[PDB]
There are 6 protein chains.
Amino acid sequence: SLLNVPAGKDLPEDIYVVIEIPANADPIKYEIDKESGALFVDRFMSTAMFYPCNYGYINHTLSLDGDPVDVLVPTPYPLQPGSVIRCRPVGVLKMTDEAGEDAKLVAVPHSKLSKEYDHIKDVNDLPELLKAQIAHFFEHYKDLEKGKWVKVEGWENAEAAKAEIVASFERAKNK
Amino acid sequence: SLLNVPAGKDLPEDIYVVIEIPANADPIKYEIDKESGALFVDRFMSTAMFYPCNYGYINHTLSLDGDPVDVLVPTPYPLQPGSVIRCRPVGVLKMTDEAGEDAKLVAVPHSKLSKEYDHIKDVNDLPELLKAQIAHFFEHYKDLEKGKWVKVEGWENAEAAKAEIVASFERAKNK
Amino acid sequence: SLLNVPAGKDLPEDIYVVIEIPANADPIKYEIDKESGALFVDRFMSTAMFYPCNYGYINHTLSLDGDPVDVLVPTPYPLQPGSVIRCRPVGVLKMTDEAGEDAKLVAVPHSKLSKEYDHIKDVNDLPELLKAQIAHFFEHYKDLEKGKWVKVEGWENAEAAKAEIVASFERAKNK
Amino acid sequence: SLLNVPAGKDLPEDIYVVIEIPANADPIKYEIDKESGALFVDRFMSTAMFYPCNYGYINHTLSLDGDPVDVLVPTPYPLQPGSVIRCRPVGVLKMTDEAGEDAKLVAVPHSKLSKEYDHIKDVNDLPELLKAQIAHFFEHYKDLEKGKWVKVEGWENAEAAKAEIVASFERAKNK
Amino acid sequence: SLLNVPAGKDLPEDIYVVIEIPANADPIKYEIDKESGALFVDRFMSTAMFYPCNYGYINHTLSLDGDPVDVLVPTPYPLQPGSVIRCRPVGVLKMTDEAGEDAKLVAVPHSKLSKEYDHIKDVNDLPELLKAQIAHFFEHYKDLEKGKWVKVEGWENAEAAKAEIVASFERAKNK
Amino acid sequence: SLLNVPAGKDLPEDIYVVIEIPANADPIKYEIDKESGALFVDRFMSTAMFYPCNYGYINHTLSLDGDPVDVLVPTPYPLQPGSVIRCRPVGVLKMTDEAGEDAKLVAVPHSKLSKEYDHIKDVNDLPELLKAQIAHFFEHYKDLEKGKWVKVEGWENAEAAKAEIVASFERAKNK
Ligand SMILES: [Mn+2]
Ligand SMILES: [Mn+2]
Ligand SMILES: [Mn+2]
Ligand SMILES: [Mn+2]
Ligand SMILES: [Mn+2]
Ligand SMILES: [Mn+2]
């Protein structure tokens, strides 16, 4: 099952991302329950906003917040929830929320699944319009959620992203 | 997996519902196969009707028909098949089909996932239009199915629903 | 055509609303071109937000901004662009944008098309969750649009809405 | 515009059908307003049923009910509302509703738009499953509509359908 | 209506394109009937292919085939059929079909509707993957259509495209 | 889970097919990872083509290519990825790709799930239009994939299909 999915083929540049929320989907936040591997509704968002890119996580990783690293994956057509994608990390969006540092990496479909994101290698390569849409999403999606706040610092490059993969991976391996 | 999902956090007012059929979906009846945890097509409905609310079941329960209690869950946007929702039972639709009493509870998204169904506490609280649409669905969806009939008695309140949760839960626990 | 659609059957409580943008649709802003009656793309929104309710206008009206009164219409299922709906005004969201007062009334499907919004008669009747979602939409949809700003004052009642219908209607009739 | 669309190229076997409601669409009944050519919402259906085939009418025809002949058009993929289709009548579903005889012909995409319905030439040719689904739809869609009833007589053949085209066409031509 | 839509604001670099077929839509070919302004089904495609970009035409133009120039418009989200888009021509795909030269220009959303295609100025700017997908579509969509053939020559630049706009525009103006 | 799904109830005429790719879905190729049971993205197709029928495989089978037999299943409405369908084999499309014989059987929904494909018993029974669409799909979907080729031989009957089920089933059982 989905709890036995590797972290990636060659960390940290060839990783697997488990999708929990597809791109352009109704405002429903899903999460895989680490206990059973089941997709669970987390909450219905009250805001009239949608995820700009597919959202998921890298399994067998533990970032600073408590949970696996959170990955946003732009794709040509929306992926299915529970499906796994083979990506390459290209950047990270630093933000501090309740949980404290809660970074969101941005990873693009690996070269073997599609030749379309091969020119994107680092955060300056992603379109400017897509960086501001994600940034704006994260600054406002929990605006109608009392007890939820988020300081969206800024963007960070591919090895800032790749360092968070090893660290989070190593942090989980050591119990 | 989905066969290890609890019945709920605090039975019978805080239960988990495994969704098998989303709201407003094409007429395809799905069911989780209790043997593997796989979603299986049960039948294509011949009628030009669709489920009015998300439909699923409470795991580790055995009602009178043979199967887990059947739950209908109204939500803002359709959920995914195989996903689990955290609900609060509010009523039950009594009906006798081939299998005999085959009640369908109506449960709404728990307070922690959305603040929108907090005013709904019992069956008089659900909109009148939605009770008649469900009722009408259940009276006519297997009309073009030879060997299928259904007497849709009436509606019952939240502790009529909550009694069917304990009873069905207890009935399954005792082998 | 759509340029010959009446303002309503009995102004201001029985009005027609021409839909330009459906509920829960991709972020594309459409507008009927007053010159030909054609639906024209106005802009692609850069934000990851969607209209919370169907959006359109009352024809043969001129509000303060230059254009017909802007109406938001909640419905059970999204309407088509270019289609006309028979509504009853119930409230207004006051906001000042570039254009100055740019109010947005909220009107619900008339009793003859559906019995579901009959209990809603004024702005206190609309669900609290839907008022804050619209309010929040209007406060942030043009956030990634340089040269666009919006002060979302507050909500106003059904005869505040009904006064803006007559005034805007009278303002257009007098050349 | 849509009020200037011919009845057909060669009545009654080569006719045009103006689509008002697509196949497999949410329960919203649309109608072209004969006065402006605008698509207008007629009502939101309360029942959890959807049109089984595209529904529309033949322009410049007047059947017994008051309105143009009503045509159901099965197609591979749902058509757009306001679009016109080139069909060939193959049968008719006799029913008496409030309005009295309110027949619904069934017409299939003409040979020039697709080679797929060429074997269907009369009502015995249409699949049995699709005749019963339409029949069942018409017997129950206005079940939750007080003041609406419908006796669905039976099915009739292609020249029963073709006679209703000429008669309705002639009945409209003579003022 | 749609038969009164200008050719563009400033030919040939600021043109209007009437959309007939949206991006990523079921295989149904639509066309505006020059006689009424109605969208008409032209044919159901038998192939399992879909338009890669929105397809439409520039009104008040006559290319070599008989019809207005044919334009493909890439956009972030699919547009509606019958809607008009404000574009800027960037290239052309030369092909000879039954009709002889039947070029297809590629035009992108004007700067005023979205800042996203501002870097694209000529055919070398469009992604390589999208040129080959369109090219491949046009080489194979009428493969299961007996009596239909197409030699897809190659791609041509923005002033090759802009010359076809003036020529086609001038060719229509002179009766 | 999905790795424990039987091959069928009564091989080879009553088999189970695990769906990986639904009908009429965006061009994303999915595959169940035999190691975890997770749906994995295989590749984004570059071509503007979509699967004509639901695609999946028969578990606990090994054809000549290395993988389980590949099955195409026509259905009234698209199925979900990861769901299992109960079918009856009716034919096979012989083709040699990189992997060598890579046959694709065509199986239709079993009589117990729907009465609609009961007349289809062998490959001459399937509509001609659907055989050519599948055939055409398989001849061109990897056209923009360098290192991918496919000779689509022809069609074969129900016991040619049924022999490939036993053989592939027996070939997997013997380690
Ligand atoms: Mn986090
Ligand atoms: Mn039951
Ligand atoms: Mn305004
Ligand atoms: Mn009628
Ligand atoms: Mn042409
Ligand atoms: Mn194979």
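By Swiss-Prot numbering, chain C shows 2-176, in order.
Backbone N, Cα and C atoms are what each Cβ position is placed from, and that goes for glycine too.
Recorded in Swiss-Prot as a mutagenesis result, C:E21 to D carries the remark: 16% activity. Cβ-based neighbour count (10 Å, all protein chains) for C:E21 (mutagenesis position) stands at 23.
For the mutagenesis experiment C:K30 to R, the note given by Swiss-Prot reads: 2% activity. Packing around C:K30 (mutagenesis position) is summarised by its Cβ count: 17 other Cβ atoms lie within 10 angstroms of its Cβ, all protein chains included. The secondary structure of C:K30 (mutagenesis position), as reduced to three states from DSSP, is extended strand.
What Swiss-Prot lists as substrate binding site is C:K30, C:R44, C:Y56, C:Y142. Under the DSSP three-state reduction, C:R44 (mutagenesis position) is assigned to strand. In sequence order, C:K30 are the residues of the chain that are 6 or more apart from C:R44 (mutagenesis position) and have a CB within less than 8 Å of its CB.
Swiss-Prot documents C:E32 to D as a published mutagenesis change and attaches the note 6% activity. Cβ neighbour count for C:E32 (mutagenesis position): 17 (other Cβ atoms within 10 Å of its Cβ, all protein chains included).
Under mutagenesis, Swiss-Prot gives C:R44 to K with this note: 10% activity.
For the published mutagenesis C:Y56 to F, Swiss-Prot gives the following note: 7% activity. Under a cutoff of 8 A between CB atoms, and with a sequence separation of 6+ in the same chain, the neighbours of C:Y56 (mutagenesis position) are C:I20, C:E21, C:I22, C:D71, C:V72, C:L73, C:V74.
The note that Swiss-Prot attaches to the published mutagenesis C:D66 to E is: 6% activity. Here C:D66 (mutagenesis position) comes close to C:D98, C:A100, C:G101, C:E102, C:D103: these same-chain residues lie at least six apart in sequence, with C-beta atoms under 8 angstroms from its C-beta. DSSP gives C:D66 (mutagenesis position) a coil state; it is part of no helix or strand.
Marked as Mg(2+) 1 binding site by Swiss-Prot: C:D66, C:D71, C:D103.
One mutagenesis experiment catalogued in Swiss-Prot, C:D71 to E, is accompanied by this note: No activity. DSSP assigns C:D71 (mutagenesis position) to a strand in the three-state reduction.
Counting every protein chain shown, the Cβ of C:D71 (mutagenesis position) has 20 other Cβ atoms within 10 Å. The annotation Mg(2+) 2 binding site is assigned in Swiss-Prot to C:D71 on the grounds of sequence analysis.
Counting every protein chain shown, the Cβ of C:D98 (mutagenesis position) has 15 other Cβ atoms within 10 Å. Swiss-Prot lists C:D98 to V among its mutagenesis entries, and the accompanying note reads: No activity.
In the three-state DSSP scheme, C:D98 (mutagenesis position) falls into the strand class. Here Swiss-Prot describes C:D98 to E as a published mutagenesis experiment; the accompanying note says: 22% activity.
When secondary structure is read from DSSP and collapsed to three states, C:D103 (mutagenesis position) falls in the coil class. Looking at Swiss-Prot, the entry for mutagenesis of C:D103 to E says: 3% activity.
For the mutagenesis experiment C:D103 to V, the note given by Swiss-Prot reads: No activity. Cβ neighbour count for C:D103 (mutagenesis position): 20 (other Cβ atoms within 10 Å of its Cβ, all protein chains included).
On its own chain, C:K105 (mutagenesis position) has C:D71, C:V72, C:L73, C:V93, C:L94, C:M96, C:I135, C:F139 as residues at least 6 apart in sequence with a Cβ closer than 8 Å to its own Cβ. Under its mutagenesis entries, Swiss-Prot includes C:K105 to R with the note: 3% activity.
Long-range Cβ neighbours of C:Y142 (mutagenesis position) (same chain, at least 6 residues apart, Cβ-Cβ under 8 Å): C:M46, C:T48, C:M50. Here Swiss-Prot notes a mutagenesis experiment, C:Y142 to F, with the remark: 22% activity.
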Short-range mutagenesis positions relative to chain E, from C:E21, C:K30, C:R44, C:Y56, C:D103, C:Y142, with Cβ separation under 8 Å: C:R44
List of the mutagenesis positions C:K30, C:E32, C:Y56, C:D71, C:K105 facing chain F, defined by a Cβ pair under 8 Å: none
Where the record names C:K30, C:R44, C:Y56, C:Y142 as binding substrate, the maximum Cα to Cα distance in Å: 15
Mutagenesis positions close to ligand 3 - of C:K30, C:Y56, C:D71, C:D103, only those whose C-beta is under 6 Å away: C:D71, C:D103
